[PDB]
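Engineer: The following block contains the structure, expressed as structure tokens.
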Amino acid sequence: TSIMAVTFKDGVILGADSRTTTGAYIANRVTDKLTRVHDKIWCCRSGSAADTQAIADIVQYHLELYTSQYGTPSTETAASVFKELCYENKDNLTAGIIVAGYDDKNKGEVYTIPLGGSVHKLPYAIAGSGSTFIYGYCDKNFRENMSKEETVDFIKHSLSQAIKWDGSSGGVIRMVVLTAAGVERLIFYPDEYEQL
Amino acid sequence: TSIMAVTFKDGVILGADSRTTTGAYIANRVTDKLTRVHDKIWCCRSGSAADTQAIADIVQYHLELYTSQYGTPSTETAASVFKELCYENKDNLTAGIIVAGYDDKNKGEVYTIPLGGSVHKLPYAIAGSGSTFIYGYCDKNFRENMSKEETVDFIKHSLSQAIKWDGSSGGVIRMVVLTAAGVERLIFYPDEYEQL
Amino acid sequence: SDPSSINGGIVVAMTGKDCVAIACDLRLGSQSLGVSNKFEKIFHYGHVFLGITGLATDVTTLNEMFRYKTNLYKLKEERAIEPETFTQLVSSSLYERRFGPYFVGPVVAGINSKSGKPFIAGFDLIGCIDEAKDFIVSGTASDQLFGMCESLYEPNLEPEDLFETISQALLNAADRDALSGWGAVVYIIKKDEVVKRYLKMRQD
Amino acid sequence: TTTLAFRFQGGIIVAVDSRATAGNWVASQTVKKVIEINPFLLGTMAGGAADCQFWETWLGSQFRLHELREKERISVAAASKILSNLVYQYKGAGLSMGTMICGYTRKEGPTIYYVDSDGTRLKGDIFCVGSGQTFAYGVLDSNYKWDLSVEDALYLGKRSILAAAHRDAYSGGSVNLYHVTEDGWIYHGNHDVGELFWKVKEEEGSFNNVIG
Amino acid sequence: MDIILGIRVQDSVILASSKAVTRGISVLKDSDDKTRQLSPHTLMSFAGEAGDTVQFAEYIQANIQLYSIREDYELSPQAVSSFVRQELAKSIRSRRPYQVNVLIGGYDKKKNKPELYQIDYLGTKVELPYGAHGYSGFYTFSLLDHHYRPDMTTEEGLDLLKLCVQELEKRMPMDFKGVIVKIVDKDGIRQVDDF
Amino acid sequence: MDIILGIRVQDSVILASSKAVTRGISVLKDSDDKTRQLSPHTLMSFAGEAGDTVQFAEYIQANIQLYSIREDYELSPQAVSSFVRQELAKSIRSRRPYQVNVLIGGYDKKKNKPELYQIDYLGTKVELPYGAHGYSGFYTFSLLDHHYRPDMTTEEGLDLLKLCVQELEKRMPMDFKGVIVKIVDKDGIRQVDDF
Amino acid sequence: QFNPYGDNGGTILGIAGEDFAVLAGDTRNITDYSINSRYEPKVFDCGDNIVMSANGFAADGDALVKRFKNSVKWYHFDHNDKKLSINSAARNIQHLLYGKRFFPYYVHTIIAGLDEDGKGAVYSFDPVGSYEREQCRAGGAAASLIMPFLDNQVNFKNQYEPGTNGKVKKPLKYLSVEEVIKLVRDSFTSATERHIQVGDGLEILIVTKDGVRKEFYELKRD
Amino acid sequence: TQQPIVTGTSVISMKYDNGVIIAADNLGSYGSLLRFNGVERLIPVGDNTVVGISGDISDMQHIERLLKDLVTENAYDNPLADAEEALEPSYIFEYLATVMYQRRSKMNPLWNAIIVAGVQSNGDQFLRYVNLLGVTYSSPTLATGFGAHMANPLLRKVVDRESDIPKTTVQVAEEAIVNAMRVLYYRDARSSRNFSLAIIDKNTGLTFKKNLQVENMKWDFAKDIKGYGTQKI
Amino acid sequence: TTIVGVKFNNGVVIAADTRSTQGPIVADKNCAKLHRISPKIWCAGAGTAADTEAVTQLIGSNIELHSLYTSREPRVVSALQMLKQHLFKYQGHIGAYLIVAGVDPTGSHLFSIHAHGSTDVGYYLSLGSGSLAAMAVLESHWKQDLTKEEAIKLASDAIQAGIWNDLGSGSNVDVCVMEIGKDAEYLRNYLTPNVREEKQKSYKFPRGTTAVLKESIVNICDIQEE
Ligand SMILES: *[B]([O])([O])[C]([C][C]([C])[C])[N]C(=O)[C]([C]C1=[C][C]=[C][C]=[C]1)[N]C(=O)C1=[C]N=[C][C]=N1
Ligand SMILES: *[B]([O])([O])[C]([C][C]([C])[C])[N]C(=O)[C]([C]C1=[C][C]=[C][C]=[C]1)[N]C(=O)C1=[C]N=[C][C]=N1
Ligand SMILES: *[B]([O])([O])[C]([C][C]([C])[C])[N]C(=O)[C]([C]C1=[C][C]=[C][C]=[C]1)[N]C(=O)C1=[C]N=[C][C]=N1
Ligand SMILES: *[B]([O])([O])[C]([C][C]([C])[C])[N]C(=O)[C]([C]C1=[C][C]=[C][C]=[C]1)[N]C(=O)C1=[C]N=[C][C]=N1
Ligand SMILES: [Cl-]
Ligand SMILES: [Cl-]
Ligand SMILES: [Mg+2]
Ligand SMILES: [Mg+2]
């Protein structure tokens, strides 16, 4: 799995590959790892598919109930609910989740939640088995307050390399753009991103 | 350990960090992992210090005896001797070696020898625990027929990132330039390469 | 299971004014079963005394081995071996079985016949030499012996006073160990006389 | 440990050693391995020091409550069964106990029950319990009769513990004697093995193997 | 095998050894003689792992008989015991060690003294007035500590031995089917056919 | 504990059970009665892990005695055996199962027939003419297969039982210190004091 | 896998006199080959003229002392400020220890004080609660080094009177407080020399009818 | 029972004449990967206490929330919350120490080593340690993990015993701490150059320094080191 | 164990503590850890004590024979090479962890050796259980161009750090200075900061205190004449 989230001038963009593996067999080559817990709060999932789905489902429920009572939740609030599940059930879970969302007050925000259940607020975040191969690239190439087009290129190039080197990553590169304008889905096929 | 060798227009350059670790304790912060098996055939060492030294010592002996009988050996020949030791003693060794050398006929050449004992001739090679974090960077930034100054910058930037992310890597960046002109040693200290 | 504590036993050695003392218990057992109360652990080759604790078959084997080697030494050298030289011979002999060692805890004691200087030494099972000025301890109650010797000992004790000190060190250490006791022997050693005394102690 | 108890004409003789060990280290030579449950009941201790102490002390509280409720001395049978039923609840948890419950009542006569942390409860005339039980059995079985005097019976018990104290590395220290009769138990002193061995050797002409 | 005993009296050495051979759940034989004559005045009883016991005993027997013929002379019990100890002390650090414990009872015709040696499979030798291997000693040593007297006659030794066997038959779980008793003295070796 | 036998003849059921109690290396007792009377015409012998055996037997005894008082009526051997089997079948899937094997010998006063049931610790019940638990059956079933006739008298049953015990004493390694024999018939339960 | 136990080293020593009692212990605290503290008090005044120390795993040691101090407080509340006698304190500690029989306090406990006749008293416990009154007891890491020395120099074991040769024993004359403190200091100096976990400092608590006094002595810091 | 995932290395500290100093680097490691470079591991409580934490970071964040909640709870129905009845270092420590030992006693520990540094109401210096086992101890100098092996030796040369505390100034003490942090960067494979330092003085109060770096490093001698023995070039 | 090596202006110095330990017990309080390979090549050893002694003696012996064969003073690199190859062959099972130093016709040298056979070069080094305490001192106080007096001070201070802070080290400080163009001076017990205080009591017993069963003269002399 290769997943990342990057803040930029107009908001935040989530990115992911589409490969699910049972050992060396690709059980699904067109998986959607970018999942929605609220209108403009999404997450990237890595680790156990069952665990991260079960967690994401529970978070979506908690935020739906929050909204009904207290109105739209902050991205910090969403990350806290993810944490509470991951930390208190650390013994029985294998989940590495990146939470990303867009407020109008706070703009684009990114929270990463590794195995332990700790929370880390960052300008951008990378995770999954394939992320190891792009620490060097992402650190050298990330700037704050990038444009939409620049951020899409940064994620596209980054995940392209992660896919190239990691056997657990592959297929299409899915992306989800979160801004004031709304929610846009992007897809990039192998013929496009391999020649980069 | 973060080690690499890169061919360029005038020859080949070897690069390495200087950290030796017993668990989390740095047993030596100023180690020289770039070692000489012949005048213009050097190697980068990763894995067990004892194994790679014992191997390097034996290779230096074999090439010294080769020279006395048959004259200067090729870099391919040196790599073959390394392989023969690593392959035939694969069960008892933990050594990841990169062989680099300069002929006048063949110019700059690089052979990488991972754990198994297999040989791979490449334009450039990376190895050691810290190399995982720079596959993305090196693949995107390597060009053939670079200049000396460009190649030094490529290695300096690459190992800088490998050191930044890998706990097993650190200290000074040592380099060894191999050309027709001769053998040049370079050193780069933390204050220099960290601010890159 | 642990070879060094199947049979049990202890040895202790001390220095005094122009004299040395070496002592040992008499027990041989098979774990909890007490088998023999006449198993002496101190041997001598000329004027050099050797005490050995640990696995009893090795105690016997090494005694026979050092008798063998010291006898050949004497025939060739035309003189008795000295404590300093013998110490080196024990270390050599043990280390040659580095990776298949004798499970023992030897202790050398004696007076150099030329210089007159009192000498003691201890070893681990694989050869390492401990050459102490004051005292050496060995066996299943080595901890107890260390405590007794460290508190009771003073330098330059006369032979008859040194006897009391070493005897009390052994006896009280043995009485706090399940695998030591069943009798005790003490050797007092001067430059040209050696007295051997059997001690009365509790037989449990 | 070596503990024994046997029935005879003059009631019951109980004899125990005093040693406690942790591995090869002798932790204590002055251990009280006989528990005075009441003026009529004694309990012996072998195995885990804490398990035996705690539950045999607890045991006296249950008996005291029985005679408060029933206005009558508890039977040795009921006494031993309270302990056996208790340890059976803990079976598997890792309790380590080998005990005799000894006493005398009008209805039962002199009675000895062997009680065990496995749950085993056995009535019997002679029992030896502990690491040195085999040594004590040798002396007892060859010299036991029903028609023994209180003086001779006391010595046989003392001598049997001495035998085991000598040979068993995990037994020793001293010998505690008790004599249980119609009118209760009577303590018969602490006997140091360091002095008792030489005394017995000289007078009895035994232990000719050892030098003295 | 199981139980082997030994006792040295005034003028002889008496060895007692069980008759049973048990392989698993059944007693295949109840009349087995767990002993070999090494020389006219030296007897060795044995107990340990199946096969190893007899193989070792006969191997020793052959070696001592070879010595007797070569020198036309009987080795002392002390000398034979030392030879046996060395073979076991050599054995313990072998690829597959001999798993055998022995008692050596002999009469020294030079010193006119009976001698009993106890040696285990490690090569641990001790001279004793009375000895035993395995669990036998746990029951018998207490009795011998009480009754033994160095100057006992052979008849007194047999009575003390009967008291030991009676105790074993009372308190040991395994039925060892009684013992074969043999006496070693100045006149040689003989078997007590009624015991 | 060790050996427990049972045999059903013409007009009675005979149970034989060993007297020894061995804990480890020593035989603590040689006169132990490994049986409990459940009712006037029903006897249960038992063998298994220490403690569990007696605890289980007395627990069953208490329950059957409670039934007897409540209904003023003795349950049939078949009914008692079924109750016991269920308790063991319940037990086997518990936190800590009862590790006990039993034989239930009873005389049914309604049908005027002796009945022998064999039940193991899993709750495996079978009605048999003759039965055994542990290693006992390995020696005894061959003899019973040959000699047993179903019309034997009680005296003939005891002789056939003596032949079984003799074989056990010959071929079993463990000394079980003989057996206590009890007969169950129309007149109730009695112990054969000389065997 | 997680291991709930640890070993903080240290060593303690209790000696009972004719009308007094002492409880000593070194002040060093350790894990593996490192020193945590050169002065971490280990022997505590628990009130009612009772001193206590629970040597071994310090977390369990502190927990136990804390719970016993608590027990003394509630003993006063529930029984009209009655003084908790040393024998009663001992039995109470047994129940605290055995209460965790199947997940024990990994400590060797010793308490000291005066009995109800005013005579000196020392009680000793194993980890699971077994206890016994003693005249002398060392506990902890260097217990094996110190006890034999105390058998010899406090109870005159293996000592006889000159001229008689083994016939007449050395009489068991009583020891003063000055004489006992000498034996305590020598015991710890000797233990420090041969045990790596013993050193830094020695703290002694003396108990008399007048109350509880303290004395401190330096030990070798290597 | 668990295993620690995202981990924090050494916390070091000492006493001086008028107060206490404590320090810890800003790294969150994921095994050998130096994953998170901006992690604050010194957490102040009021204006008189600083709690330094090492080990599992998720458990640190849980402890951080407990302390945050402790301040809130102490303010409830407490008119003297910012005065006489404010949280003392000794109170904060004992609370943590209770929790740590309780969690180890349920076989579900908080995988941390903690050092509570502060100054009491009466001006007395407070410095005490507690870890996943519930083990506690105090000393003029305290350190966790690698700091215990490397920092303590250096810090003990300044303050070796109690009587050395009044003789140690704040300037001398901070110098020793900063040096120790440099030594740890040379020699700990799971440390970073960036760190935080906190001083709690009885006169000048709490000073919290962020974004400090290890400086004045000696590396020049590396150029002269060649091969591993016989090599000359 | 704490052992260190420090280069200086005109040579090299090594130092060591004097504590040997079996588990938590001290076997020897004044143990000698500085071994002589040749007159001007000395090494300090940590780990298994019999191994550091044995491997030093063997190499020291072969070095002496080599020196006689070649008619040259022995070199440190020769001792280094012979030690590493021996240790590598035994795959770490010979537990010797050495700091090898010395002066020879090439100059002054300082190396370290580990049990598996790996060697390291340096101006300052430390090995053993107290190496972390020692290295902390070395990293704080080491500079280039140290004098002889400064290097001895730095070396002994690094050992002291081990003595005081590491439980696997203690007692005394041994030093050996090897200067170019001079005899190597071996300073046994250079510092003695751990003398035991006078005991409170004397434990000399009255004569006759111990009970005796038998006495006898032991014949240590040979068979006599006449
Ligand atoms: B990715 O590779 O981490 C991926 C993300 C997931 C949310 C779809 N995980 C998987 O594919 C996992 C295996 C795995 C691989 C690498 C690291 C951790 C875990 N696969 C599954 O959970 C799975 C596989 N087959 C069927 C169902 N679930
Ligand atoms: B590097 O980190 O791989 C490094 C290269 C070596 C040639 C100096 N290896 C080491 O530092 C190894 C440990 C190791 C770390 C990471 C991967 C593989 C191996 N260290 C040693 O061999 C060593 C450590 N301490 C003393 C001696 N040798
Ligand atoms: B005895 O050996 O059974 C003895 C009786 C006990 C009541 C004092 N037990 C022990 O000595 C046991 C160890 C042991 C030895 C042999 C067999 C079984 C058990 N010792 C302890 O229980 C103990 C208690 N506190 C401190 C040290 N040892
Ligand atoms: B030091 O602590 O590394 C020291 C150096 C040695 C050369 C004196 N090592 C020892 O003291 C070793 C530690 C050790 C213990 C157990 C196994 C292996 C190593 N001790 C001994 O070599 C030793 C122990 N007891 C007797 C003799 N030698
Ligand atoms: Cl999915
Ligand atoms: Cl290297
Ligand atoms: Mg791929
Ligand atoms: Mg069945």
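Here chain D follows Swiss-Prot for its numbers: 76-287, in order, are the residues you see.
The deposited model was determined using X-ray crystallography, 2.9 Å.
Backbone N, Cα and C define each Cβ position, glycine as well.
According to Swiss-Prot, the protein carries these features:
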type     : residues    : note
ACT_SITE : D:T76       : active site, nucleophile
BINDING  : D:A124      : bortezomib binding site
MUTAGEN  : D:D126 to N : In DOA3-1; decrease in activity
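Set these features in their place in the structure for me.
Structural biologist: Counting every protein chain shown, the Cβ of D:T76 (active site, nucleophile) has 27 other Cβ atoms within 10 Å.
Non-local contacts of D:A124 (bortezomib binding site) by the CB criterion (under 8 A, 6+ apart in sequence, same chain) comprise D:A95, D:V106.
Using a 10 Å Cβ-Cβ cutoff, D:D126 (mutagenesis position) registers 23 neighbours. Under the DSSP three-state reduction, D:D126 (mutagenesis position) is assigned to helix.
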Engineer: In whole Å, note down how far the CA of D:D126 (mutagenesis position) lies from the CA of D:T76 (active site, nucleophile).
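Structural biologist: The Cα atom of D:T76 (active site, nucleophile) is 15 Å away from the Cα atom of D:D126 (mutagenesis position).
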Engineer: Under 8 Å Cβ-Cβ to chain I, which of the recorded positions D:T76, D:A124, D:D126?
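Structural biologist: Filtering D:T76, D:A124, D:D126 for a Cβ under 8 Å from chain I leaves none.
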Engineer: Kindly assign D:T76 (active site, nucleophile) to one of the three DSSP-derived states: helix, strand or coil.
Structural biologist: coil
